[PDB]
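All remarks here apply to the structure that follows.
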Amino acid sequence: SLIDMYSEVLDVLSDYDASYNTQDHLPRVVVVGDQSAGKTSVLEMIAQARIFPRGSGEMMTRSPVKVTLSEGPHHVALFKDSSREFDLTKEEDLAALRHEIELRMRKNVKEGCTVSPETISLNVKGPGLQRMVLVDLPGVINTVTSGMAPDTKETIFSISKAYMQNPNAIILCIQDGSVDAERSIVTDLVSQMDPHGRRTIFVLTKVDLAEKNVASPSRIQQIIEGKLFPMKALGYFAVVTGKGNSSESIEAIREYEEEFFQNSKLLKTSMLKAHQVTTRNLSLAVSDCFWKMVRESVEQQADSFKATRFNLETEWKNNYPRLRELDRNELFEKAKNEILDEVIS
Amino acid sequence: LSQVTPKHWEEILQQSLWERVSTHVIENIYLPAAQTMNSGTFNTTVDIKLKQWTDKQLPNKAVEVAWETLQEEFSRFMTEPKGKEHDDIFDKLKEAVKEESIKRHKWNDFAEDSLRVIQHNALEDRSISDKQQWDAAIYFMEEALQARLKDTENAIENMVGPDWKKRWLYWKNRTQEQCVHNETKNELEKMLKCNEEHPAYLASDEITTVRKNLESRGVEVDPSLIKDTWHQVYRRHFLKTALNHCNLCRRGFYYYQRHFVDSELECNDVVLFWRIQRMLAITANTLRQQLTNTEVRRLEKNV
Amino acid sequence: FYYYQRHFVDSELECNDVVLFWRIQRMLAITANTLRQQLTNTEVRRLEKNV
Amino acid sequence: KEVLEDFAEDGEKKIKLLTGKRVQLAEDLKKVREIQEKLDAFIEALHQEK
């Protein structure tokens, strides 16, 4: 609905302005994750459909994908360059869509590289879906894979930094709950790049696995309440991505996560706030904050665009008052007609 | 205070408002746009600058100017000495009430928004149907140019001094620095004479050429001083060039009447100044009417 | 006009009608210019769009 | 006629041949106006939901 137009506006802005002079004035959602950190599961959980390719420890996400969630009569996903609709309600179409996405990832790869910086806009429709735009990025690997290009890690870092360059962009960090914050570089980079924390949001995965590992409650509470981390963010949320299997259904994972947290002793002991868990609470808070920032930003952009267009029109009148503006195609038609006239003359 | 002829109010308001914004208009808008030799670009830059300034700064300045003029007349009438018959016991009370009333004064907030559109449409016109209006704009431009030229001459005279004929009459001797500036002026004179359409900005190699000619005269001058002298010389030269343009454009109304766009006598500056003069007349009349009607009731209420 | 220039209100030559007609004539001139500008700018784009 | 048809099917040649102030101004105005129209529709639809 509304987010469909917002996504279209962003796409046209990128095409019109190759640089980020104007693209850095609108809010955005940036997602950065490590290897096997459940970044794909979290994005799939929000989209309520497993549309990304799955691999046994291999980084299937070889190209960034701009996943847009909108309001639609049916839960379907549509490519920007292709009109072939894919029904996410059927598992057979989901598998075909995953293969198509992987094929698009390989096609966009240039010569001499493994991961291409090009981003593919994917419009995922569905009734009741949150109206927001998500960005999928390749996982950050501590050790460079032998089968990948030597600059793949640098390309991933550059893409994440370019996305984070927008002062209104919302940071969505994804890591693993079984790995300490000192063993991951992504959390350090996020804290360094956002000293204020006015837009940083941290997402922790495999919370059930961490609890089964007998994690210290103090560390979990400090992470959620922002004590261990020097940065002071708006808030912290924890979600469960299941048991880690690549074939588990989304509905079973969500139901299991809700039951696990309902019967969890930590929540009933009031160690962690009840509204700081579950994906529904996080999605609602992110959507409301993102939409409010979009509303203010779009008003400023609309006034600026109107003024800019007025200046262009004024220049046209001053230079060419007795002429009409035509595009490249129309000028070709006018030119050929003049040629035919000269032939007759 | 309301028994004064409207003409007196309009003359005071027009003169005060014009002088309050003449420096900003000429320096920040006219000068940057006049550098380019392309008329269409020149006009486009002027229109963009006008929109930006008018939408945010013009109503605030107009309100302050109008309120200040009202303050001058009101405060004076409170303290006008009526000869030897003036009483002094009431003067203390008058001043106390005057200060309190000024603090409580509050101009209409909706006037700024209304006037913004009013002068925007007034300045949007680009046709001069009256021959006398064209002549009036020329005279108005000449007065404004002469004032700026006199200031430029004063700065040049301070940096250099009187002419050798004049300094001999007054028995004044130039300082060593003054003579250095005079030699730099002669260099810049020859440079401008050869290239009558030199750009306003300077280049490093040009400074080296000027400095070497100074060394040929046994004078050493820092590049900073040369740049400052060049800026003043270019400003004076540009003003003189505009004056010559005014003389050529004096009989250009007939050419403009036939829309002789192909003719090189494109008196864009005259049209722009005429728009400013017309806008000032409308603004003065509108402020006069608002002062006579809108704010009188508020003044009475505060009293 | 000379009598009006001195605000001779006591004088019986109170040309109220002339002043009123002058106001109408001045209003017509402003209205004509304003409509001309609106026609030349405001409605040209709408005409092009409809075409 | 044959030459024009071949040229019409190749937009790259048109881009190389069509370089000028008028061409760029028209193209930029079209793009800016198209973006502005989308922004107006997005803003109006957003504000009409409530």
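Note that chain B is numbered according to Swiss-Prot, with residues 608-910 shown in order.
Per the header of the entry, the method used was electron microscopy, 6.4 Å.
Each residue, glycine too, has its Cβ placed from N, Cα and C.
Features reported for this protein in Swiss-Prot:
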{"type": "MUTAGEN", "residues": "B:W771 to A", "note": "Abolished ability to bind and bend membranes"}
{"type": "MUTAGEN", "residues": "B:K772 to E", "note": "Abolished ability to bind and bend membranes"}
{"type": "MUTAGEN", "residues": "B:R774 to E", "note": "Abolished ability to bind and bend membranes"}
{"type": "MUTAGEN", "residues": "B:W775 to A", "note": "Does not affect ability to bind and bend membranes"}
- Message: Can you tell me how many other Cβ atoms are located within 10 Å of the Cβ belonging to B:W771 (mutagenesis position)?
- Response: 10
- Query: If you count the C-beta atoms lying within 10 Å of each candidate's C-beta, which of the mutagenesis positions B:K772, B:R774 ends up with the smallest number?
  - Reply: B:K772
- Please work out the number of neighbouring Cβ atoms within 10 Å of the Cβ of B:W775 (mutagenesis position), leaving out its own Cβ. 11
